[PDB]
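This structure is in structure tokens; I'll ask about it shortly.
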Amino acid sequence: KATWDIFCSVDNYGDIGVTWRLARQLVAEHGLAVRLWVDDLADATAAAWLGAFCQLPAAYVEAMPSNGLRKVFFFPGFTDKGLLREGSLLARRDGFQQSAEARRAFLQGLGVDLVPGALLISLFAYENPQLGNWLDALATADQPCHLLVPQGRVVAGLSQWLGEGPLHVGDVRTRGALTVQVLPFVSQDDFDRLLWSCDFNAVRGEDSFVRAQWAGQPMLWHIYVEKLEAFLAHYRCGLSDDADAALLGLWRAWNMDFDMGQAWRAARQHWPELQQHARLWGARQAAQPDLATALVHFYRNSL
Ligand SMILES: Cc1cn([C@H]2C[C@H](O)[C@@H](COP(=O)(O)OP(=O)(O)O[C@H]3O[C@@H](C)[C@H](O)[C@@H](O)[C@H]3O)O2)c(=O)[nH]c1=O
């Protein structure tokens, strides 16, 4: 087996999130001997002029997605110049979402009592100066909302909105139509089960951004608060004028401080269109070979 060496350091997850995902895939789907040299805090993984792959274990080892098409270094894009996608991910997604008890088991395994008839929204982002306006919109809606919030950089402003004491793992609180719930940091695979379970997934960063695209449900992105509108140029292509406008107002507002209430309600006026659009994007994106295959076939043909 060929030898591959990856090294990630660290602003935190996302660097290890991408490297830990890629390292398992090159072992599992390509039978490679890879060692992830993490420099900072399912396996078989041993964790310029003119990713290290050649084997040398010397101490002084110096013994040797987002323009983007022109840079052929990392080479991770949305066009024919890709994304990390496990071979059986889409199949594992469909079997999970088509089994009613599997959906019930995972939710109940995380201490979540689903509000009957409620829209289920996962939110995982940085500090957004518009969280308060969005939660005011959900709380004032005439249909219930169940919000699942993993432990992270958003529970701070979440607490400042509810106004009570500090919130940690386990606390679940209701205001009007919105019921807020704080989740722990589970496993990467269970985070996929989370995305597959909710009707709307608010992600951020790099990997969860793509993981939610494979989830196939309506989603929202929070980029390290330039490259936002370049993502929407491809994402918005198929929708009608009313749905296109509602998706632009939704995503720009979450990143440029425009009213989260007006945008959210506008997008909800076109939910069947947005639901189908999210499914069609995942199927279109998955039609291209994944990144792990793109890294392997390139090395097999040398250069
Ligand atoms: C919420 C949650 C996330 N995760 C995973 C999702 C990914 O694997 C990883 C999250 O990383 P990302 O999705 O890329 O979001 P991120 O914000 O953590 O990553 C980003 O940080 C910013 C400062 C910069 O854009 C870069 O540094 C980028 O790495 O954590 C879990 O495994 N379990 C969880 O419960």
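Residue 1 is the first one shown; counting continues down the chain.
The deposited model was determined using X-ray crystallography, 2.3 Å.
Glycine too: its Cβ is placed from the backbone N, Cα and C atoms.
From Swiss-Prot, for reference:
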ACT_SITE  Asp15  active site, proton acceptor
ACT_SITE  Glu206  active site
BINDING   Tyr13, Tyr126, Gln188, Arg204, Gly205, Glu206, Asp207, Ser208  dTDP-beta-L-rhamnose binding site
MUTAGEN   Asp11 to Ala (Swiss-Prot position 13)  Abolished protein-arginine rhamnosyltransferase activity without affecting substrate-binding
MUTAGEN   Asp11 to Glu (Swiss-Prot position 13)  Strongly reduced protein-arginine rhamnosyltransferase activity
MUTAGEN   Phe124 to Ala (Swiss-Prot position 191)  Reduced protein-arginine rhamnosyltransferase activity
MUTAGEN   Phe185 to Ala (Swiss-Prot position 252)  Reduced protein-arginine rhamnosyltransferase activity
MUTAGEN   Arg204 to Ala (Swiss-Prot position 271)  Strongly reduced protein-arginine rhamnosyltransferase activity
MUTAGEN   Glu206 to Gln or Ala (Swiss-Prot position 273)  Abolished protein-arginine rhamnosyltransferase activity without affecting substrate-binding
Given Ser208 (dTDP-beta-L-rhamnose binding site) and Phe185 (mutagenesis position), what distance in Å do their CA atoms have, once rounded to a whole number?
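Their Cα atoms are separated by 13 Å.
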In this deposited model, 14 residues are left out between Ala47 and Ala48; how far apart are their Cα atoms, in Å?
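Here the Cα-Cα span across the missing residues works out to 26 Å.
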So, in DSSP terms, is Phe124 (mutagenesis position) helix, strand, or coil?
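The residue in question, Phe124 (mutagenesis position), is coil (DSSP, three-state).
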Per DSSP, to which secondary structure element type does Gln188 (dTDP-beta-L-rhamnose binding site) belong, with helix, strand and coil as the options?
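It is helical.
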How many Å separate the Cα atoms of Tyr13 (dTDP-beta-L-rhamnose binding site) and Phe124 (mutagenesis position)?
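For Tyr13 (dTDP-beta-L-rhamnose binding site) versus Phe124 (mutagenesis position), the Cα atoms are 12 Å apart.
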Given the recorded positions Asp11, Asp15, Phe124, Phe185, find the one whose Cα is closest in space to the Cα of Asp207 (dTDP-beta-L-rhamnose binding site).
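That would be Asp15, nearest by Cα distance.
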Which residues, sitting 6 or more apart from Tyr126 (dTDP-beta-L-rhamnose binding site) on the same chain, put a CB under 8 Å from its CB?
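Result: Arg153, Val154, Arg204, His222, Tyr224, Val225.
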Just how far apart, in Å, sit the Cα atoms of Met64 and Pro65 across 27 unmodelled residues?
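Once the 27 missing residues are skipped, the Cα atoms sit 28 Å apart.
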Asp11, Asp15, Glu206, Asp207: which of these recorded positions has the highest Cβ count within 10 Å of its own Cβ?
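Selected residue: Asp207.
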May I ask which residues of the same chain, at least 6 positions away in sequence, place their Cβ under 8 angstroms from the Cβ of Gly205 (dTDP-beta-L-rhamnose binding site)?
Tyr13, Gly14, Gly17, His222, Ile223, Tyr224
For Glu206 (mutagenesis position) and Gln188 (dTDP-beta-L-rhamnose binding site), what Cα-Cα distance in Å is obtained after rounding to a whole number?
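Here the two Cα atoms are 14 Å apart.
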Say we define neighbours as other CB atoms within 10 Å of the CB. Which of the recorded positions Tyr13, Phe124, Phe185 has the fewest?
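Lowest Cβ count within 10 Å among the recorded positions (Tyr13, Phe124, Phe185) is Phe185.
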Between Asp11 (mutagenesis position) and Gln188 (dTDP-beta-L-rhamnose binding site), how far is it from one CA atom to the other, in Å?
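Approximately 18 Å lies between the Cα of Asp11 (mutagenesis position) and that of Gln188 (dTDP-beta-L-rhamnose binding site).
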